[PDB]
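Taking it in order: structure first as structure tokens, then the write-up.
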Amino acid sequence: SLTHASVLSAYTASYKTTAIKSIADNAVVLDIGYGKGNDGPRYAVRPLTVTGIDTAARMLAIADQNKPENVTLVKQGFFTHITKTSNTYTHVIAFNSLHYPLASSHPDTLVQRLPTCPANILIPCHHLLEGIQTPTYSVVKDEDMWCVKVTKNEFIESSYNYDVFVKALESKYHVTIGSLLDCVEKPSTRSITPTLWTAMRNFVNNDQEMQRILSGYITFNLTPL
Ligand SMILES: Nc1ncnc2c1ncn2[C@@H]1O[C@H](CSCC[C@H](N)C(=O)O)[C@@H](O)[C@H]1O
């Protein structure tokens, strides 16, 4: 229950819990890469109007099976969505998704095309995760591709220019940068009891490899200039 992957999953849920609670009441939210809808229950209990987008139709089909009434699912990738939509967004959420379009675009193009509104971004910084090798979490660079193994699952990802992305964000927003290591809030996830969360935070405080994993998942709290 205290594997590196389980603790990473809980800390990710902690950040998502705090970020979604922090959105201004009644915001019109764009969630980039909504996927299978893990954040559905967090949006469901808030006064928010949410549009969840994704490039993969199969992922959105799963999200539809239990989607809240305040979430609308659109099968469009970020760049195509921002062009076509009539919506005016007042908050942008992007949890572990932006590194995909950043790998195929100039980071200033992605940043300039984001709606000019507050945002929360969680993104792996591959250069800070490289070489971490634990039984349930590993990141290796194979030629030009990143192989991120999380338990018995492997994500193959392309490189993106993290350094250019951070400078692009600073040109458009007041940026507050952090990482998952900064999280203290218990995830909304009912399966993570207060006793389990206490044990996970105690493990993080005592294990440098776990700290390195959480430190490589960068958080950005953005307010437009
Ligand atoms: N260009 C793009 N625009 C929108 N979504 C994209 C994208 N490239 C990849 N994605 C999607 O981004 C998702 C990342 S997985 C994370 C899903 C969800 N945000 C969560 O935190 O649980 C995947 O579903 C993937 O299909």
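Residues displayed in chain A correspond, in order, to Swiss-Prot positions 1397-1621.
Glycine residues also receive a Cβ, built from the backbone N, Cα and C atoms like all the rest.
Sequence annotations record features per position, and here Swiss-Prot assigns domain 'mRNA cap 0 methyltransferase' to 1399-1621 based on experimental evidence. In Swiss-Prot, a published mutagenesis experiment is listed as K1412 to A, annotated Complete loss of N7 methyltransferase activity. Under the heading of mutagenesis, Swiss-Prot lists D1427 to A and annotates it as follows: Complete loss of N7 methyltransferase activity. For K1432 to A, Swiss-Prot lists a mutagenesis experiment annotated as follows: 80% loss of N7 methyltransferase activity. The mutagenesis experiment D1460 to A is recorded by Swiss-Prot, whose note states: Complete loss of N7 methyltransferase activity.
When the alpha carbons of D1460 (mutagenesis position) and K1412 (mutagenesis position) are compared, the span between them is 20 angstrom. Spacing of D1427 (mutagenesis position) relative to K1412 (mutagenesis position) is 11 Å (Cα to Cα, whole number). Across the structure, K1412 (mutagenesis position) and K1432 (mutagenesis position) place their CA atoms 15 angstrom apart.
Cβ neighbours within 10 Å of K1412 (mutagenesis position), excluding its own Cβ and spanning all shown chains: 22.
All chains included, 26 other C-beta atoms sit within 10 angstroms of the C-beta of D1427 (mutagenesis position).
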